[PDB]
Amino acid sequence: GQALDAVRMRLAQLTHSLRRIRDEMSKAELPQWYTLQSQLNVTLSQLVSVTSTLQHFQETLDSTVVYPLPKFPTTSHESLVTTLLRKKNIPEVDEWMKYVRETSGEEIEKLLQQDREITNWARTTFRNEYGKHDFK
Amino acid sequence: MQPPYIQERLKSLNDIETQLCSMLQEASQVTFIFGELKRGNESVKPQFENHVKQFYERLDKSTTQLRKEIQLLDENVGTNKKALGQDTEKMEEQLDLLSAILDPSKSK
């Protein structure tokens, strides 16, 4: 419950930041560019923290089993239950990665290791380039 | 016109921003080339080293030259005034006009 509690508080503050950026964008007059950058960076790094913390506690979330309350009436709130129950993605993202995979399209494994060696080589090359010139 | 010193100062500054533009352009080409390098054709691999080296050497010496300019600012300290003579020069030209008026052989 502790992990889900931390997820709750962090997601609540993320939703609060979203409500903020919403009600300062809803104005008919656009504020200064710099305030928009500050709000963007803060909210976006907060989203990063959301992702990282959700990553950290996957085991606690998975272990939990969902069950409706005995006191909760489904006869009158079945629509509300179904609203939270549904999880299928929005369609546009679906065909989005479908076209993405269409465009992308032992052989695969050796290309994978070739990518490994290119990555390592590029990292070493840029380390050497940084070391070549004194930046301090 | 301005004294020459300001002229080469502004030339050096213009060179500075042109070098910055060249650095941005070379960043564009290196970002371009890395894409196909990730794609998997090794022909343009040698060009990558040259592009990276030229990009870094363009980034460094530009900042170095700008640092030299800001340093020049440090020792350049200590190194209507025209109005004080302005009326005088006006005076001069007016009398010149009188001369042109005074001589009828020069009014042609």
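Residues 1-79, 87-115, in that order, are what chain B shows, numbered as in Swiss-Prot.
Backbone N, Cα and C define each Cβ position, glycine as well.
Under the DSSP three-state reduction, B:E17 (mutagenesis position) is assigned to helix. Taking a C-beta cut-off of under 8 angstroms and a sequence separation of 6 or more, B:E17 (mutagenesis position) has no same-chain neighbours. Among the sequence features in Swiss-Prot, the mutagenesis site B:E17 to K is noted as follows: Results in a decrease of TFIIK and RNA polymerase II occupancies at active promoters; when associated with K-24.
Contacts of B:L24 (mutagenesis position) defined by a Cβ separation under 8 A and a same-chain sequence distance of 6+ are given as none. The secondary structure of B:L24 (mutagenesis position), as reduced to three states from DSSP, is helical. Recorded in Swiss-Prot as a mutagenesis result, B:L24 to K carries the remark: Results in a decrease of TFIIK and RNA polymerase II occupancies at active promoters; when associated with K-17.
In three-state terms derived from DSSP, B:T31 (mutagenesis position) belongs to a helical segment. Spatially close to B:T31 (mutagenesis position) yet at least six residues away along the chain is no residue at all, judged by Cβ distances under 8 angstroms. Annotation of the published mutagenesis B:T31 to A in Swiss-Prot: Impairs interaction with RAD3, reducing the interaction of TFIIH with the head module and consequently resulting in a reduction of RNA polymerase II CTD 'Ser-5' phosphorylation; the original residue is retained in the structure shown.
For B:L66 (mutagenesis position), the count of additional Cβ atoms within 10 Å of its Cβ stands at 16 [all protein chains shown]. For the mutagenesis of B:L66 to P, Swiss-Prot gives this note: Impairs interaction with SRB4/MED17, SRB6/MED22 and RAD3. The structure shown keeps the original residue.
Around B:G92 (mutagenesis position), taking its Cβ as the centre, 11 other Cβ atoms fall within 10 Å, counting all chains. Per Swiss-Prot, mutagenesis B:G92 to S is noted as: Impairs interaction with SRB4/MED17.
When secondary structure is read from DSSP and collapsed to three states, B:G92 (mutagenesis position) falls in the helix class. In the three-state DSSP classification, B:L66 (mutagenesis position) falls within a helix.
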